[PDB]
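Engineer: One structure follows; several queries about it will come next.
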Amino acid sequence: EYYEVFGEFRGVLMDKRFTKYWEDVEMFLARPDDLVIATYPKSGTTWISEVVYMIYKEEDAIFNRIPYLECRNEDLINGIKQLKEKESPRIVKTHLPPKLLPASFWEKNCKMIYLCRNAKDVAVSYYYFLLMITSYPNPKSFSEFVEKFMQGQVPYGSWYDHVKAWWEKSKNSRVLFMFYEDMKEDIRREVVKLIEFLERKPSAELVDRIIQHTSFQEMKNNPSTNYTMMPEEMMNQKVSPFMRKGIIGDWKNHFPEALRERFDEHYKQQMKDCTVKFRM
Amino acid sequence: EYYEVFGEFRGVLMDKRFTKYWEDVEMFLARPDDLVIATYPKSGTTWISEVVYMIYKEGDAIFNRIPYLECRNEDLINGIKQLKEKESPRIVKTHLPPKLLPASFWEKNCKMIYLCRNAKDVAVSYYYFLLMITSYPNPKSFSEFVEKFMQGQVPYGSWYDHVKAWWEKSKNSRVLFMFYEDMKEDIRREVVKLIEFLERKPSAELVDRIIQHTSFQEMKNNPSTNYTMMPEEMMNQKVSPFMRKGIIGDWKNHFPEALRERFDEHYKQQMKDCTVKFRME
Ligand SMILES: Nc1ncnc2c1ncn2[C@@H]1O[C@H](COP(=O)(O)O)[C@@H](OP(=O)(O)O)[C@H]1O
Ligand SMILES: Nc1ncnc2c1ncn2[C@@H]1O[C@H](COP(=O)(O)O)[C@@H](OP(=O)(O)O)[C@H]1O
Ligand SMILES: C[C@]12CC[C@@H]3c4ccc(O)cc4CC[C@H]3[C@@H]1CC[C@@H]2O
Ligand SMILES: C[C@]12CC[C@@H]3c4ccc(O)cc4CC[C@H]3[C@@H]1CC[C@@H]2O
């Protein structure tokens, strides 16, 4: 059952396998040069993760090169253990809201990159992800999933609270805030911005290489990034592939008119006092 | 389909996920002090693995403490990688027949322990294991599974060829040959023998600690050894538990009379000239 798999932890709905040993995450020891990549699920984490890795490097699965902090499935999968054995400088992936991130990261003043995507398109991507994950109950319908999304009753909680809290943290010059739609409409600009934030020289050669290797077509056929290195028993891509469409606007093919009006109205009430600038 | 999952490799039927990157196994680098624990599937590997580990520690999931050499599932599970990162002295688990084991192990003259169990009881245990593994097609019936077993058309091939080849290897004083039924009927004797082979003192305190910790009842309740640390999506124990019965003679509850006669007759022709001494039961 849905609520046998997921349960509220400190006001955030979470996969119980990731909170059973919460102590390991809360007491995590950060290093001054650690870099944190944070996102709400299905906002382009894999895309920006590969861009940053390439920058660091001017085959092994991406989930091995950049460990997923809080991911845990008893003794078979353990992100914390992977990080303890990782040589510096480490790149750390996470989907946690600011109130749940290990305090050591703030204490040590580590650099961080937060990426977001428009809410309607995130909901479409998340719906298919639940179908893909074998141990996650399939929603009875897209609409039923959207009602849960609006209530923040999906893994990692409310998208609204997630974006608002990370936007506030981005007041800090060491926390970079970025958008999926900006990477889609002006990739060269976003890559140069990332190279500069990480204190490196943006050369035409480096910038072109990254733009070339990180296209959706490129990443969909790279076994290291398309998640085919992860067993079908856990993630069945026969049901739905990880690199699905990679576009802006798929909400137009899933949201009936009545539902869209209610969602957009709800969005307004939620994001009233937030200054974040999403692309038109 | 059965043969979409399994394929013959150098005359041995194998899970294709374990042979896709065979080069990683063939070129494996052994160390002089490595210890190899080899068995045909479902013969008591987990039981003897825990006994040996306890000996090393003189009184974390078992698949992490003692890596399964050839086990591989793309980038999620990789026994070779685990071993490269393991501090010595390493304990290595494997289900491979002698002709498929990495040659480096023979070149370095490493010590090894081989364990076997009577064929009829192994077939019963193996049948339930296929039901347990989610990605393995469930046999249509026990009899159909037995026909495949007699033909060597099950993962890791012919049980007959496996036992005969390892028995020949045991001529070497550094390769110990043992039986599941001997551990069941005379555990203290078998434990003292293992402590001595690994060059340690079989004190009364030590022997007694091992015997109590490795009973079927204890291990069935120990999350480290009962394979509950492995996701149900891969191994569903709701279908059949890993620590199933742990007895001698369950074949009597599965083999119809007609089938048993044919199996035993076939066994005779396969093992006619083998001097191996199985226990009377
Ligand atoms: N190089 C790339 N360019 C564009 N979209 C990409 C991409 N790599 C991944 N994506 C998209 O990012 C989403 C997955 O996000 P995450 O990595 O956070 O889980 C998917 O969205 P869609 O389901 O809409 O296709 C996927 O197709
Ligand atoms: N401490 C113990 N004592 C007796 N049998 C044990 C045991 N631990 C495991 N077993 C048995 O060993 C078999 C599993 O073997 P392996 O470890 O090689 O996969 C199972 O046989 P059954 O299915 O007949 O019960 C299991 O119950
Ligand atoms: C860890 C699992 C595989 C990886 C899955 C994943 C992988 C990547 C990601 O960004 C989010 C998630 C959420 C659910 C995870 C799954 C829960 C059960 C499964 O074993
Ligand atoms: C590696 C798997 C889990 C562990 C299983 C195992 C575990 C222990 C063992 O002695 C043999 C086997 C054979 C099949 C394996 C399975 C094949 C698919 C699954 O992911």
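Numbers in chain A come straight from Swiss-Prot, and the residues shown are 7-64, 72-293, in order.
Header says: X-ray crystallography, 1.6 Å.
A Cβ is built for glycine as well, from the same backbone N, Cα and C atoms used for every other residue.
Take a look at what Swiss-Prot says about it:
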- A:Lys48 to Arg: Reduced estrogen sulfotransferase activity (MUTAGEN)
- A:48-53, A:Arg130, A:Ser138, A:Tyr193, A:227-232, A:257-259: 3'-phosphoadenylyl sulfate binding site (BINDING)
- A:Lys106 to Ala: Strongly reduced estrogen sulfotransferase activity. Strongly reduced affinity for estradiol (MUTAGEN)
- A:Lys106 to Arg or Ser: Strongly reduced estrogen sulfotransferase activity. Strongly reduced affinity for estradiol (MUTAGEN)
- A:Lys106, A:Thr107, A:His108: substrate binding site (BINDING)
- A:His108 to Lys, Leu, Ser or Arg: Loss of estrogen sulfotransferase activity (MUTAGEN)
- A:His108: active site, proton acceptor (ACT_SITE)
Engineer: Do you have the Cα distance in Å for A:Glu64 and A:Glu72? The stretch of 7 residues between them isn't modelled.
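Structural biologist: Output for the chain break: 16 Å between Cα atoms.
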Engineer: Please give me the CB contact count at 10 A for A:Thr227 (3'-phosphoadenylyl sulfate binding site), counting all chains in the structure.
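Structural biologist: Step by step: centre on the Cβ of A:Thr227 (3'-phosphoadenylyl sulfate binding site), count other Cβ atoms within 10 Å, giving 22.
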Engineer: Quick test of your reading of the structure: among the recorded positions A:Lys48, A:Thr51, A:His108, A:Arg257, whose CB sits under 6 A from ligand 1?
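Structural biologist: Cβ under 6 Å from ligand 1: A:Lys48, A:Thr51, A:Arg257.
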Engineer: Given the binding-site residues A:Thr107, A:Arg130, A:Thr227, A:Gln230, A:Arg257, which lie within 10 A of A:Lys48 (mutagenesis position) by CA-CA distance?
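Structural biologist: Correct set: A:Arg130.
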Engineer: CB neighbours of A:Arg130 (3'-phosphoadenylyl sulfate binding site) within 10 A?
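Structural biologist: Counting Cβ neighbours of A:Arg130 (3'-phosphoadenylyl sulfate binding site) within 10 Å gives 23.
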Engineer: Just checking the binding-site residues A:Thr51, A:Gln230, A:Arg257: which sit within 10 A of A:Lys106 (mutagenesis position), CA to CA?
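Structural biologist: A:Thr51, listed in sequence order.
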Engineer: Rounded to an integer, what is the Cα-Cα distance in Å between A:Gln230 (3'-phosphoadenylyl sulfate binding site) and A:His108 (mutagenesis position)?
Structural biologist: 25
Engineer: Relative to the Cα of A:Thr107 (substrate binding site), which of the binding-site residues A:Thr51, A:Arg130, A:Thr227, A:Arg257 has the closest Cα?
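Structural biologist: So, of the listed binding-site residues, the one sitting closest to A:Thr107 (substrate binding site) is A:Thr51.
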Engineer: Nearest to A:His108 (mutagenesis position) in three-dimensional space, by Cα, is which of the binding-site residues A:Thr51, A:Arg130, A:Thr227, A:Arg257?
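Structural biologist: Ranked by Cα distance from A:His108 (mutagenesis position), first place goes to A:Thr51.
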Engineer: Using DSSP and three states only, what is A:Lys106 (mutagenesis position)?
Structural biologist: strand
Engineer: Apart from A:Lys106, A:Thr107, A:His108, which residues in this chain have a Cβ no more than 8 Å from the mean position of the Cβ atoms of those residues at the substrate site?
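Structural biologist: Apart from the listed residues, the neighbours are A:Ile43, A:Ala44, A:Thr45, A:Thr51, A:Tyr81, A:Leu82, A:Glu83, A:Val105, A:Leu109.
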Engineer: Drop a 10 Å sphere on every Cβ of the binding-site residues A:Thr51, A:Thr107, A:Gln230 and tell me which sphere holds the fewest other Cβ atoms.
Structural biologist: A:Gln230
Engineer: Show which residues of the chain containing A:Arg257 (3'-phosphoadenylyl sulfate binding site), separated from it by at least 6 in sequence, have their CB under 8 Å from its CB.
Structural biologist: A:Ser138, A:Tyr141
Engineer: Hey, does DSSP put A:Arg130 (3'-phosphoadenylyl sulfate binding site) in a helix, a strand, or just coil?
Structural biologist: coil
